[PDB]
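S.K.: Can you keep this structure in mind? I'll have questions shortly.
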Amino acid sequence: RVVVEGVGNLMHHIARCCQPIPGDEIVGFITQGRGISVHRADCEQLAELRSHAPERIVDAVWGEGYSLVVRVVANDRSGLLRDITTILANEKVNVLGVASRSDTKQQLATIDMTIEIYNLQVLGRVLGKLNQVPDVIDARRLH
Amino acid sequence: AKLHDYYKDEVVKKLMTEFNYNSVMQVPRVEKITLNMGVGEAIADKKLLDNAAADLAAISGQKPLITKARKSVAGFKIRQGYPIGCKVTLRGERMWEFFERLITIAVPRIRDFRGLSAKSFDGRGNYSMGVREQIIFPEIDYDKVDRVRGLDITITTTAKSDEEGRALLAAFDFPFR
Amino acid sequence: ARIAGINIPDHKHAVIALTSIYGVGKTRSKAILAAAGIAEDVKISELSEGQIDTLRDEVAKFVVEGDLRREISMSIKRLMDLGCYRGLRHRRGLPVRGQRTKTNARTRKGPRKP
Amino acid sequence: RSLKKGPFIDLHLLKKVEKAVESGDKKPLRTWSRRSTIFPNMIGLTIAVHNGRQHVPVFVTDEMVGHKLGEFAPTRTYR
Amino acid sequence: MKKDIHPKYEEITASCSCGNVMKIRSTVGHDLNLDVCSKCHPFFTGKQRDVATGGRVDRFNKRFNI
RNA sequence: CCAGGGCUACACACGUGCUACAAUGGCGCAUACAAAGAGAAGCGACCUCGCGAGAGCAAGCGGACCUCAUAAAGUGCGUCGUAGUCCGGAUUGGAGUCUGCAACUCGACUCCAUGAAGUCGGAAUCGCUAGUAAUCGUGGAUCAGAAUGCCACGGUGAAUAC
RNA sequence: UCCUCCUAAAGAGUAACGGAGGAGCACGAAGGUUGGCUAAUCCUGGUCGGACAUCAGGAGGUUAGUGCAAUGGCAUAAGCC
RNA sequence: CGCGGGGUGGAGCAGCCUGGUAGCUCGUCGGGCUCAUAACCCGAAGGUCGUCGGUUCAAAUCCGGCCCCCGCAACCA
């Protein structure tokens, strides 16, 4: 699967403060237990990890790429978000988790939805169909 | 009063070198040792507090000052005015004699001894510790305690910088891991 | 009637009296009295202090109480920190040696309560 | 409590270790010999060990010596 | 100080097994035979022995010899 | 076919057993009396080392002759004096042994230390009328090693049946 | 029925089925006097001890208290011993 | 709208009356009894006391507001 520098099969755990996908490649941190800690290549949190122990880290790629989180943002509400529901059906990958954050300090209408992807290409069209809706002032992979 | 005499000589002498004080009064000096003991179980059995009074009387060599609850608080379901913890403010000749009696014999008897925290300071250098088993004091017959009333001690100092405090305490040897 | 910073028993035949000390079983205890030359029968009360001190110097040879506790705390620590299987078991509050876990192992797992 | 005479380890593992060592750290090491104990020379090596389905990597350290590789490849995942 | 209320207080003759017999005031009873004078307590040596642990490698080599 | 893993997982439930909860008991010393077995790519004395398990050496025997292999309860003396107590022995750390390529998952045993629950068990429920029950110890198959299981042997030795 | 505030227009006083709340007791001491003392609350340190017991120090300043509602007043204390 | 009462384990009801710590029945869970279930027998768990705020050292309890539910009144017209 993941060709951790010239060898695959190696047990690893994906990081939960970032969402690596088959793109920039991934930095691999060796945790005490649970073997490898893939944290994607280049990331601030990843940065502190290197900061305390660079020696126990080597790169990894993708060998032969699923599950990711995205933060879409909408205008307040009064229903057009229901419009988003309608889109639920058009979205191919089954939504994994609803997470609206309308809180913050203002009338902001953000939603941290969790889903998946089969190929980076497909992802491209994902952002496309998110950008179309006017109420979707924002739509990007949350990290 | 031995180490008090010691103070008057080697202690001031000593510190004056490390602290180049303009004048002798500038050297810190232990002011008052305070044996606090908050049993807080008299609210259950008053005589138990009396036993605590026995212990402090057995250590200070003088009658303990029985503090009363300052505030009625449900967190302990105790109301203001109730005896809560006995104490002693021994100072002077007494405090020196006790002090010696402290570092020389009391402290060593402390099970699994491992120095003392250097971090125990109010910033004013007034050191504080807390023995867990009052029995380490010779006067206690050991067998005669029906409880293990640990207590705590506050070595109030005229020192301002807690570091000066460390130094002063250092003159009297002291642990300090 | 106090050695190793603790030991305050009596009436007991010295060896048992010493067994009271954390860090010493009967064997090591007997060994102590052996080198001390003290007869095991003697109740600690009968025991002369001029002998008790010899016993202190005697027990000094054998790691006890305080250091022992810290020491074991350190070995177990190493375990749980290193991530060795034993460590995992200790972190899980479970039998380490390899005992049945599907049924008994109440000691480690504590009461049947959960 | 496990062979008073000579700590045991697997030959191919040993050679794989030397090759790694004299060649300098290179890549985590695939290994199936959990029976193999530990060696100071191996310290630093990130040898990975089969857990019944996965060769999980482990950064050998000084405390980690008088132990066998198996003691770092739990097979039974639990909850 | 206030009379009577305080327990009797005199200079007892303390004595460690270590030989540092010392006379100091207190109440106690008569006096006491001790074991450790602060001077004869192992802090200045004790703590030292305390840390002594680490480096498996050497031990492993002891097992090595081959 | 292979290596490794797993059949040993662990909030829990049950069955069946071993060990205890003690003083007709434990501990130390001295000391008496078994039958039934098994054994060679085994049993392995004696002797030497080790606290020990064992290690080295090593006869005899494939056998009423050799070995496993001093049976233990019991008996005598002493001690502990009713305490969670010298009861109890789990758990764990450290240190070892042996088997076997190999003991991590996952072996048995030894030493040091540790020393938990438990102070005779709710409802309920089982076995047993004689050398039985109870209680103690021994052996074998299986087996490289690996039982409190099982099959087997002997010692001690009842109560009660209107 | 009585007590406190606002309404209430800076003396007093001033109505509504206007806005907000209390009293129908307590105490020989909580009274008298003499002397003495002064808070609340946070931070720091400290056996059990934790958000909160007691001790120590600091900051702090009456944000405390004043038998009971509110208002005014109180360190010369009327507050506390 | 007005007035009075109430809201407690999964369900029905105590305790709020006068502040400290919430009880019962059924039910729930585990075990037993039975060939099995039931009933029965033994054990055990189970309630932030409607909500918000205030009073108090302390609030299920005292006070006010709010929501919910029940009862009463809603008349001379």
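According to its header, the structure was obtained by electron microscopy, 3.9 Å.
Yeah, the Cβs are placed from backbone N, Cα and C, and that goes for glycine too.
Pulled the feature table from Swiss-Prot, pasting it below:
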BINDING   E:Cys16  Zn(2+) binding site
MUTAGEN   E:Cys16 to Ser  No Zn(2+) binding
MUTAGEN   E:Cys18 to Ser  Binds Zn(2+) normally
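Mind mapping these onto the model and telling me what they sit next to?
M.R.: Cβ neighbours of E:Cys16 (mutagenesis position) (same chain, under 8 Å, six or more residues apart in sequence): E:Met22, E:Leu34, E:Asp35, E:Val36, E:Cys37, E:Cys40.
The Cβ of E:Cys18 (mutagenesis position) lies under 8 Å from the Cβ of E:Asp35, E:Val36, E:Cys37, E:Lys39, E:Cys40, each of these being in the same chain and 6 or more residues away along the sequence.
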S.K.: In the three-state scheme derived from DSSP, which category covers E:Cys16 (mutagenesis position)?
M.R.: coil
